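Take a look at the structure set out below.
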Amino acid sequence: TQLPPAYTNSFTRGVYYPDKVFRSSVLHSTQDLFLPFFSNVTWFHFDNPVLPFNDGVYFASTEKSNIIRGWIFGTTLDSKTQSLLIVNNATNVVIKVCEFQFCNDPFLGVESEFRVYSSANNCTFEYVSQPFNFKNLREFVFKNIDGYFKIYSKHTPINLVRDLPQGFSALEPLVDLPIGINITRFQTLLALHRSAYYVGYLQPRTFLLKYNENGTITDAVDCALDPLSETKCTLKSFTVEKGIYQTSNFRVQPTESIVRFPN
Amino acid sequence: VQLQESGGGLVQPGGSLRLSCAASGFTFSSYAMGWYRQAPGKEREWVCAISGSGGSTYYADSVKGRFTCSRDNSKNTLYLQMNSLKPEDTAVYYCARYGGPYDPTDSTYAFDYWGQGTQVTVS
Amino acid sequence: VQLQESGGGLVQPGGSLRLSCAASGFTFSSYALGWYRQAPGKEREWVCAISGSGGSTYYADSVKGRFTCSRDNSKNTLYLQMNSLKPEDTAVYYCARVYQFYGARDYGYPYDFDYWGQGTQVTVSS
Amino acid sequence: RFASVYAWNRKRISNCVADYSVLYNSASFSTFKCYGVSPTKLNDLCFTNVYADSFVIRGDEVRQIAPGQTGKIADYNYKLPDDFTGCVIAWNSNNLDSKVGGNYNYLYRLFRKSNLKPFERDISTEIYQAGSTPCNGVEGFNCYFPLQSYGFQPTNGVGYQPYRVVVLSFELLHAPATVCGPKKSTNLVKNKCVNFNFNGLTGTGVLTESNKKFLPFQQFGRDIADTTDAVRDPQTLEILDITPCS
Ligand SMILES: *[C@@H]1O[C@H](CO)[C@@H](O)[C@H](O)[C@H]1NC(C)=O
C-alpha cells in the first residue's frame, strides 16, 4: 500500500501556555515559538517516517484504537550520540536517554512485541510511570530549550474521521525533562493492529492570548496572520473600533549583492 | 546470585579428581573465573584462572603441566581436572569470580562471590 | 617546614633513654606530630601521634605504658621517653609530622605524612 | 558487600536530591577530606552527575586515594586525577570485613605494565612478564600473577585493618544540572509585612488567603501591569494574595 503525501491546515490549534503565570480577564501579548494559524500541517497515516525537528514540533493524532504510542527524538539515531526514547508500553510509560542503535523500521504490536532499538548504552536517567470516526484527539508540543525537553499536551474528545476538528483549545504543560542533548530529527512509534497523525512546526511568532476569569486561555490572535490581526495586536484588543490605524512598515527587501572595486 | 561448589574426595597418590562449581544467572558468562587452594595449615593461595569469554587459562608454578582447569560457557560451569596428586596437594579448594565490566542495570558485577570449599585429600 | 634530630643512644636492657625532635620551619603551627619506628627486618611501625590543637594522643599496643609520648606546644618540641627499653624494641626512631589521624572512634593511627626522620640509632647492650 | 579495590564499584548518582550535610555530620568516618569543595559549600551547589566509587583497602593505603599522591594503589588499582573535585570519605570496617583465620576475599593488584589512568578501571587477569623473558603461563622466573589477597585478621595493627572508602566525584557537563542539595523552608507567615522567597520568586509584602483559583500547573499570577499579585505556596496548594506593604 503506497500512500501519497497529503497536507491540511492548522486552523487555530497549536497554542500552549507559554509560562506558569496566572492571569485573569486580560489580553497578554507574548513572543514564543508557536505553530502559525492556518499553517500547512503534514498529514500521515502505514507511515513511520523520520521527520526533522527544527525549532520544535506540533504533533497531533485522532484515534480511537490506541495505535500511536511513542516518539524517538535525537540528532542521528545511529548509536553514536544520545537520543530520547518516550514510549507508552500499555503497562507503563518509559522515558530514557541513551546512545541506542535504532531499528530502521521500529514498531510495537500485540503487547506481544517491542523492537524500537537493538543495542543500548549507559542512560543518563530513566523514568517509568506507575503501572496501568475517532473518539480521542491527542495534541502535543515538543520543545528543546537550553537543554530542557518541554512537553505540553491536551486530550480532547472528538467525532471526526477525515481531519482535525476546528476550534480553539490551549495545551497545558506536561513535563520539563533535564535532557541536555541536541534534537534535530524524530520518529513516531505506532503499534501494529491485532486482536492517523498530523505534524507541524513551530516558528517565532507574537500572539495576543485571551485569558478568562479562571486563567484559561480561550482565544488568541496570531499577529502575523493578517492585517486585521496586526491591528488587534497593536491595540491590545480583540475588538477594533471603526477607523484607520497604523500597524506596520512596508520595507522593500534586497535580493542581490554588488561588490565593486577599481579594475 | 550465588555460587555452589561440588566434587572433591580422597585419592591415592597418582590419582585424579574432577572438581566443579557453578553459579546462577550472569555470573560466569562474560566474566573471568578461577581457583584457589588452602592447605589445612596454610593461607589460601591462587591455583589457576580462566577467562570465560577468552578461554585461555593461566596456572601456578605448582599447577602448570601437572593438571588443568577448564570451563563450559553454555552451562556457566567451571571444571578442574586434577591429576598426579601428591600428599602435599591435600587442601580445601575454592573457585571465585574476578570483577567484571560495568553493567548499566542493577547488578553485582564488581563482587567476587567466593564459594563454600571442596575438600581434596591425598593418602 | 623542616625536620630535626635529637637524642638516641645505647643503653643497658631495662634502662631508659630520652628522644625528641624540635619543630623547624616558619610554617609550623600546632600540626599533629608523631614518632615512627623502623628496622631492617620489621614492617614500618607507628609509635605514637599527638594532635597539636587538642592533645588527643594515639599509642601503639607495644608503646602504651612502657613509653611516654608528649609534646610541648610552647616550645614546639616533640618528646618521647623510652622507659624500660627491651632488646625486642631496638630500632631506628624517626620524627614525622602527621597530616591526619583521628576522625572516628576506635582509631588514632596516622594515615598520611610527608617528611621522614633523618637518623637516630637506639640500641641495647646486654 | 563492597567490591575489591582492583575491580571497584562505581554507582552513578543522578536525577536526585543529594543530602551531604548528613554524611559530614554522621559519626564514625575515619577520614573525610574534600578537594575543591567544602562541607559549607556542598548541600547547596548543583551538579550534573555524582559518581560514588567504593573500594575495600588496607588502612595504610588510605593515604593513596587523594589527588597528587603516588603508591601501589594510586598507580595500579585506583588512580585519582590531580585536578579532582569532590570528597574522599572512609571508615573502619574491622568489625565487618575481618573474619577468623583472615579474610582473603579482597584482592589488589601489585604487578601492572603501566600506571593506571585517572578513573580508569582494569579487570584484566593477564600475567605480568616484568620485561624479562616470555611467560607462556605464569612461572617463578620474573613472571607474576597480577592479583594478591589481603590478610584481614580480627586482631591486627590499625594500619592493617580493612577500611571501606567511598569517593564522591562531582561532574559538571553542559547538560542542565540534575543533582542539587536539599532546600530549606520556613514557616508560612500571613497578615504581616514579610520578605518572602517562593521557589525563585522573591519580594516583600503581606500574604493573605486568596479567593482566586489557579490551574494545577500555575505557580503565581500577575496583575494588569505584570506585577506579581499572588503565589501558590510550594507545599500547601492554596493561593495567597500579596498586598504591598503600606
Ligand atoms: C508536604 O507534606 C505535607 C504533610 O502534611 C502535605 O500536607 C503537603 O501537601 C505536602 N506538599 C506537597 C507539595 O506535596
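In chain A, numbers come from Swiss-Prot; the residues present are 22-66, 79-143, 154-175, 185-247, 264-331, in order.
We read in the header that electron microscopy, 3.3 Å was used to get this structure.
Cβ atoms are placed via backbone N, Cα and C, with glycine included.
What Swiss-Prot says about this protein:
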type	residues	note
VARIANT	A:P26 to S	In strain: Gamma/P.1
VARIANT	A:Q52 to H	In strain: Omicron/EG.5.1
VARIANT	A:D80 to A	In strain: Beta/B.1.351
VARIANT	A:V83 to A	In strain: Omicron/XBB.1.5, Omicron/EG.5.1
VARIANT	A:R102 to I	In strain: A23.1
MUTAGEN	A:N121 to Q	Partial loss of biliverdin affinity
VARIANT	A:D138 to Y	In strain: Gamma/P.1
VARIANT	A:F157 to L	In strain: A23.1, Omicron/BA.2.75
VARIANT	A:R190 to S	In strain: Gamma/P.1
VARIANT	A:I210 to V	In strain: Omicron/BA.2.75
VARIANT	A:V213 to E	In strain: Omicron/XBB.1.5, Omicron/EG.5.1
VARIANT	A:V213 to G	In strain: Omicron/BA.2, Omicron/BA.2.12.1, Omicron/BA.2.75, Omicron/BA.4, Omicron/BA.5, Omicron/BQ.1.1
VARIANT	A:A222 to V	In strain: 20A.EU1
MUTAGEN	A:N234 to Q	Increased resistance to neutralizing antibodies
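Across the structure, A:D80 (variant position) and A:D138 (variant position) place their CA atoms 10 angstrom apart. If you take the C-beta of A:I210 (variant position) and look for same-chain residues 6 or more apart in sequence within under 8 angstroms, you find A:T95, A:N185, A:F186, A:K187, A:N188, A:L189, A:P217. With A:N121 (mutagenesis position) as the anchor, the candidate variant positions are A:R102, A:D138, A:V213, A:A222, and the one with the nearest CA is A:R102.
Closest to A:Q52 (variant position) by Cα-Cα distance, out of the variant positions A:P26, A:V83, A:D138, A:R190, is A:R190.
Around A:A222 (variant position), the same-chain residues at least 6 positions away in sequence with a Cβ under 8 Å from its Cβ are A:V36, A:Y37, A:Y38, A:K206, A:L277, A:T284, A:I285, A:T286, A:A288. The variant positions shown are A:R102, A:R190, A:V213; of these, the one with its CA atom nearest the CA of A:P26 (variant position) is A:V213.
The separation of A:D138 (variant position) from A:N234 (mutagenesis position), Cα to Cα, is 23 Å. When the Cα of A:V213 (variant position) is compared against those of the variant positions A:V83, A:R102, A:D138, A:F157, A:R190, the shortest separation belongs to A:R190. Proximity of A:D138 (variant position) to non-local residues of its own chain (separation of 6 or more, Cβ distance below 8 Å) is seen for A:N81, A:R158, given in sequence order.
On the backbone, the CA of A:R102 (variant position) and the CA of A:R190 (variant position) stand 11 Å apart.
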